[PDB]
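Below is one structure, written out as C-alpha cells; the observations come after it.
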2 protein chains.
Amino acid sequence: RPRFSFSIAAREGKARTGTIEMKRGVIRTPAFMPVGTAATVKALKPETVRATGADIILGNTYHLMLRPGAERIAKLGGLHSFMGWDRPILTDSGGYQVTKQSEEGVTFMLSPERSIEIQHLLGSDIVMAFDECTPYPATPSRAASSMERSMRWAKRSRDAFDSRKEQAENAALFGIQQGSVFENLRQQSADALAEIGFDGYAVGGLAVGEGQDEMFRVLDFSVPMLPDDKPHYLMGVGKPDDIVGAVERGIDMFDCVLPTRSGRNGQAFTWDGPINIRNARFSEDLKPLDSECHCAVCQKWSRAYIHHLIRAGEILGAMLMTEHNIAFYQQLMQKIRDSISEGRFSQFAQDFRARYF
Amino acid sequence: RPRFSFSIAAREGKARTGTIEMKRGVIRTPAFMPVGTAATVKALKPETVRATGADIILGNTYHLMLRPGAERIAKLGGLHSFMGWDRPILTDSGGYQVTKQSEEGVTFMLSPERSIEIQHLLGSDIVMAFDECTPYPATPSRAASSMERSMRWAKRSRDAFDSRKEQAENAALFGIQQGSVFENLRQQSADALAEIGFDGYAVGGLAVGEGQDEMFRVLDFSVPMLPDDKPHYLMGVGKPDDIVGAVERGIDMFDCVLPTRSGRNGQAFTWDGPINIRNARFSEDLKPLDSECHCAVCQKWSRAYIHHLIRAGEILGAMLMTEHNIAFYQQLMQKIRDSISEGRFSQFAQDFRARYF
Ligand SMILES: Cc1ccc(CCc2c3nc[nH]c3cc3c(=O)[nH]c(N)nc23)cc1
Ligand SMILES: Cc1ccc(CCc2c3nc[nH]c3cc3c(=O)[nH]c(N)nc23)cc1
Ligand SMILES: [Zn+2]
Ligand SMILES: [Zn+2]
C-alpha cells in the first residue's frame, strides 16, 4: 500500500464514502475510531475491537507521554506491537488534553516539535498537528488569537514532520482548523492550512460544550472551506445522531469516547435510542441489548444478565457493554457507507432519526 | 451421557486420574474449577474460560441468592443460560460464605432444605450438602459439635435432594467431611457420610488458615477415609503447590479464587513461581508472563504491557492476568493428569517443586 491515498468512491450531497489506504491497512470512510486512552481500548482486546469492524483506533498522546512514556514505548517497539494492534493508529497531539502556555508550547513540556516527535516515537500512522483548542464560548478576539497561534503551530508541525524522513515517508499529517464559531476565522484558518498543505483536515474546536444546533451550523459553513479531495475529521464527535448529521455536512472521520465511557456507565446504544441497562425494568428482560444488532454480545447474552453485571460492578459487564456499543457504532458507519454508495443516505438519515428518537 | 459416572483410568500411589461424566459434559480429573462469584468468572467471557481448558466452573450460591436472586435466575432459565456456560457447574451450599445459627439453619434464611432448593433453582449440576465449616483453630469439643451438626444436615440435604425428582435424576450431590484437624472426628464424619451415601465427598474445613504442613497432615489420614470409588473434592484449595501435594494425597477436584483474585492484584503464576507484575523490574521486560505457557496472553503480549495496564488500573490488565492465571492452572492440571496416566507423577511433583521454588 501507499503511505497515504484517499479515494472517494461515491457521493450524495455533501456526504462522501471511500477509502484511505495506508501502509498498515485500509480505512473505510466515513469512519469511527475507537479511542484507546492508555494504550488500550478500555475493556477490549484489540482482536475484539477489530471484530466489531474498526479499521483504525485513536491512541492517547497525553496519557501515553506521561505513562508509560514515549521513549519507553519506542524502546519497546512502538505502540502497535506494545498494545497488539497492527492496523493504523491516529494520535492526537496533546493540543486538547493538557500548565503554562506560551508561543513555544505548554509546560505542565509540549511544543509542536515535541508533540510531533512523541507521535513518531509511538509509531503513529496519522499524526495530528499541535494546536490550541479554543474554549467555548470564546470572544472573537481570543478565538482569533488562538486560531492564529494554532496556524503558526501548524506550520511548525508540518516542518517538524517533514524533516524527520522516516516519519514523513511512512505516516500522514493532518492539520486542524480552529476559529470557534466564527465563519471569518474558520475561513482564515482553512486558507492557512491549505497553503501549508496537509494529508487531511480536522475540524477542531467543536464538541466543547456547544449544542448540536450550533455545531451543525458551524459545520455548514466550515467543512466546505477545506480541500474537497482530502479527508475531513471531526474531533471528539459524537453521539450517533451527531455522526449522521456531520456526514450530511461532509465529515469523513470521527472519534468519541461516548461508546466506551458511557457503556461502562450503563448506557447502551440501540436503533430505538440509548437505554440505561441499570434501570430496574431490565432486571428480567431476556431480549438482547438491541433487537437487530449482529454483535456477539447480542447473539449470546440478555439485558437481564448485563443489567446484573453492571449493577454488581462486574468487569464482564464493562466488557460486554463496550463491545456492543462499539459494534453498534461500526454498524452505523457501515449503514452510512452503504447508503451513500447506493444514493439513499438522505433517506437513511431520516429513517434513522425517526426511529432513534 | 449419564447423570453421574466417575471412572478412574489410572493411579499412582494415592493419586488418581479419570473422568466424571455428567449430562452437561465430561470433567477430567484431577480438575481445577474456576470460581464465578456473581454468575461470572471475573473478567472472562465463558468462551475464554473454556478455551483455557476448564471443564466445570464453581457458581456462587451466597452471592447468587442475594443478587440476582435464586427465583429470579430460575425465572430466567437457570444459571447456565443466564451466564452463557453450558457445561457442568458445581454450586457451594452457602455453608461457608455466610447472622444467627440454630439447628434449623442460619438466618442473616438458609437451611439444608432451602440451600438444596436454591441450587435446584440455579440449575446446579453438582450440588453441595449444606454444612457448617468449623473455624480454625477449633477445640475438640466445638469441632465435634460442628461436625455432628454438619452430619445431621448432610442427611437432611440428602433427603431434600432425593425428594425433588428432577434434581435427583439430573444433578449429583456431594457430602462434606468436617472434623477440623482431629483424626477421630474426620473418621466419624467419613463414616456418617458413607452411610448416607453421596456421589462425591469433599474434604471441608481446610484452607481456613492452617498452614500447608497442617493441611497435608490432615489430608494424609482424612482422604483414605472416604470411599475410594467416588471423587474427592478439596474445597478452597489452592496454590499450585497445594494442588500438587493434595493430588499426591488422593484429591480429584479443586477450586480456588487465587488465580482470579490474585491475578487482578498483579500476581501471575509461572513455572518458576509467582511474580508480581506491578514490580518496576517488569516495566521494560518484553518476555511473556511465563516462558512456556501456551495461553493466548503469552502468545500476544509482554510483561511490560501487562505491567503498564495493571499500574494504570486498566480493565484489560485484569482480563489478561486472569486469562493467563487460569490457563496456567489448567496446564498444571493437564501435566498432573498426563503424568499419573504415564506413571511418572511423583517425578513430576519433584521436578515441579524444585523449579517452582
Ligand atoms: C483520548 C483522547 C483523544 C483526543 C482527545 C481530545 C480531542 C479533541 C476534542 N474532543 C472534543 N472536542 C475536541 C476538540 C479538539 C481540538 O480542537 N484539537 C485537538 N487536538 N483535539 C481535540 C481527548 C482524549
Ligand atoms: C465463590 C465461593 C465458593 C465457595 C466458597 C467457600 C468454599 C469453602 C472453602 N474455602 C476454603 N475453605 C473452605 C471450606 C469450606 C467448607 O468446609 N464447606 C463449604 N461448604 N465450603 C467451603 C467461597 C466463595
Ligand atoms: Zn449488540
Ligand atoms: Zn500464559
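Following Swiss-Prot, chain A shows residues 11-108, 115-124, 134-382, kept in their order.
Determination method: X-ray crystallography, 1.6 Å.
Backbone N, Cα and C define each Cβ position, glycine as well.
Features reported for this protein in Swiss-Prot:
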- A:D102: active site, proton acceptor (ACT_SITE)
- A:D102, A:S103, A:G104, A:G105, A:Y106, A:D156, A:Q203, A:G230: substrate binding site (BINDING)
- A:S103 to A: Strongly reduces activity (MUTAGEN)
- A:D156 to A: Abolishes catalytic activity (MUTAGEN)
- A:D280 to N: Abolishes catalytic activity (MUTAGEN)
- A:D280: active site, nucleophile (ACT_SITE)
- A:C318, A:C320, A:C323, A:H349: Zn(2+) binding site (BINDING)
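Annotated features, which come from Swiss-Prot, shown on the structure.
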residue : record                       : DSSP (3 states)
A:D102  : active site, proton acceptor : coil
A:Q203  : substrate binding site       : coil
A:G230  : substrate binding site       : coil
A:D280  : mutagenesis position         : strand
A:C318  : Zn(2+) binding site          : coil
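By the rule that a residue counts when its Cβ sits under 6 Å from some atom of ligand 1, the recorded positions A:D102, A:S103, A:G105, A:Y106, A:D156, A:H349 yield A:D102, A:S103, A:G105, A:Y106, A:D156. The substrate site, placed at the center of the C-beta atoms of A:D102, A:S103, A:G104, A:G105, A:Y106, A:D156, A:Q203, A:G230, has further neighbours from the same chain whose C-beta lies within 8 angstroms: A:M153, A:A154, A:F155, A:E157, A:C158, A:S175, A:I201, A:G229, A:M260. Taken residue by residue with DSSP, A:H349 (Zn(2+) binding site) is part of a helix. Nearest to A:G104 (substrate binding site) in space, judged by Cα atoms and limited to the recorded positions A:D156, A:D280, A:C318, A:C320, A:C323, is A:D156. Take the CB of A:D280 (mutagenesis position) and look out to 10 A: across all protein chains shown you find 23 other CB atoms.
A Cβ distance below 6 Å to any atom of ligand 3 is met by none of the binding-site residues A:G104, A:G105, A:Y106, A:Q203, A:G230. Residues A:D102, A:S103, A:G104, A:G105, A:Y106, A:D156, A:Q203, A:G230 are listed as the substrate binders, and the farthest two of them sit 15 Å apart at their Cα atoms. When the Cα atoms are compared, A:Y106 (substrate binding site) and A:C323 (Zn(2+) binding site) turn out to be 35 Å apart. In this structure, of the recorded positions A:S103, A:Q203, the smallest number of CB atoms within 10 A of the CB marks A:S103.
Looking only at Cα atoms, A:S103 (mutagenesis position) sits nearest to A:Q203 among the binding-site residues A:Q203, A:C318, A:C323. Unmodelled segment: 6 residues between A:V108 and A:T115, spanning 7 Å (Cα to Cα, whole number).
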